[PDB]
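What follows is a short report on a single structure.
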Amino acid sequence: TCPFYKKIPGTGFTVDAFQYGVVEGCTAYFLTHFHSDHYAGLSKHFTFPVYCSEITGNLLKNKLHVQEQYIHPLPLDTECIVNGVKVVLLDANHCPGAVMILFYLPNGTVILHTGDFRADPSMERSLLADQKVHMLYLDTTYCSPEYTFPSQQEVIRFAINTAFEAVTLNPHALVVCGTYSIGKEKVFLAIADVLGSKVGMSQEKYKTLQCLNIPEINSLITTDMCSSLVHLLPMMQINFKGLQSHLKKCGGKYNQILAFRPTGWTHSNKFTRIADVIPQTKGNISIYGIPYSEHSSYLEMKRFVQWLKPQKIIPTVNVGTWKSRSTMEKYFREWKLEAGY
Ligand code: NI
C-alpha cells in the first residue's frame, strides 16, 4: 500500500510509487529520477502513463523495456498540462535526468516535490522565484548539522590532481573508479580528460551512459578496455581482492592501481578536510574514498527552505523512525523562527 507522502492531494497523481501495484485513483505516475529505490516495480509489462524527463524516459525504454506508448517525456522549465493540472519540471542537481516537480492545484495550492536534490543558490532564480509554495515534499537525506562535505568542484579538483600526479610518476599505473547507479559521472570523466584517455567499461554500463544526452559522449567512453587507462568497475569490486583480480586480467600492461570510491558522507568528514584525505593501501594498490555528494548538505538544505518559506514541510527520507521524525521537525521549527515565516 502506497504511503501518504507519495500522494499529491487534489490530483490523480503519485510520485515514485511503482512498487505498490495499481494505486487506487492514480491516473498518472510521475518518476523523479532513474534510481532503483524510486523506480522499484517498473518493467516492460507496466501499462499506465509515466511522466518524467527525456533522459529518464531514454533509460525506461532501453534499460527496463517499458513500452514507448506509456512513456511521457516533458521538457524542463516549461508549463505543461497533465490530465487537467498545470505542472513544471525543474532540474534537481542530483543525477542525469533528475527533476523536481511543481504542481499547480485546481484549488490554488502550489506544491513542490524535490525528488532527490542537491540544493543550490541557482534554484532561487528558476521558475520558483515567481510564486508562493504552500507544501514542500523535501529530500531530507542529510537533515542534521553533522552532515558536512565539500563542494563538488573541490572534490573533482582533488581527484584530478591525485590521478595526474600518480600516473605522471608511474605511466604504468591504472586508474579504476567504482559505480553502481547513474550519477557522479564527473568523477571518471574529469580524471580521463586530464590523462588524455577514454573511459573503458562493460557493455551494460556503456549502454546506460548512451541514454544520458551528455555532449560529445562518443569522444569520452569506450568498451575497448585495452585502449583505455581509466576503467569503471562495479562498486562491489572496489576492494583489495577485486582490484588484484582485475590487475591480473590486464596482461602485464600495468603494475599499480589507484582506485576511487565516490561515497556520500562518511564520519571521516567530521574530522578531515578534503585536502588531507589519504588512501587505504596494500602493496601496489591504493583506494581513495571521496565525499562526492548528489544530495544537499545540512546548510544547503536550510538555506533553500529559509528562502522558499513553505507553509508546510513533508519529509520524504528518514521517515521510518520516531527519533528521525522528531529531529527533523525540530530543525524545521528552528529554521522558521530564525527566518520569521
Ligand atoms: Ni537518488
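In order, the residues displayed for chain A correspond to 700-1040 in Swiss-Prot numbering, which applies throughout.
Method of determination (from the header): X-ray crystallography, 1.5 Å.
Just so it is clear, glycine is given a Cβ too, placed from its N, Cα and C backbone atoms.
Note on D838 (mutagenesis position): other Cβ atoms within 10 Å of its Cβ, all shown chains, come to 24. Experimental mutagenesis at this site is recorded by Swiss-Prot as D838 to N, annotated: Impaired nuclear focus formation, reduced interaction with PIAS and increased sensitivity to cisplatin.
In sequence order, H793, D815, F816, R817, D838, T840, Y841, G963 make up the list of same-chain residues 6 or more apart from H994 (mutagenesis position) whose Cβ falls under 8 Å from its Cβ. Listed in Swiss-Prot is the mutagenesis experiment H994 to A, annotated as follows: Impaired nuclear focus formation, reduced interaction with PIAS and increased sensitivity to cisplatin.
Under the three-state DSSP scheme, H994 (mutagenesis position) falls in the coil class.
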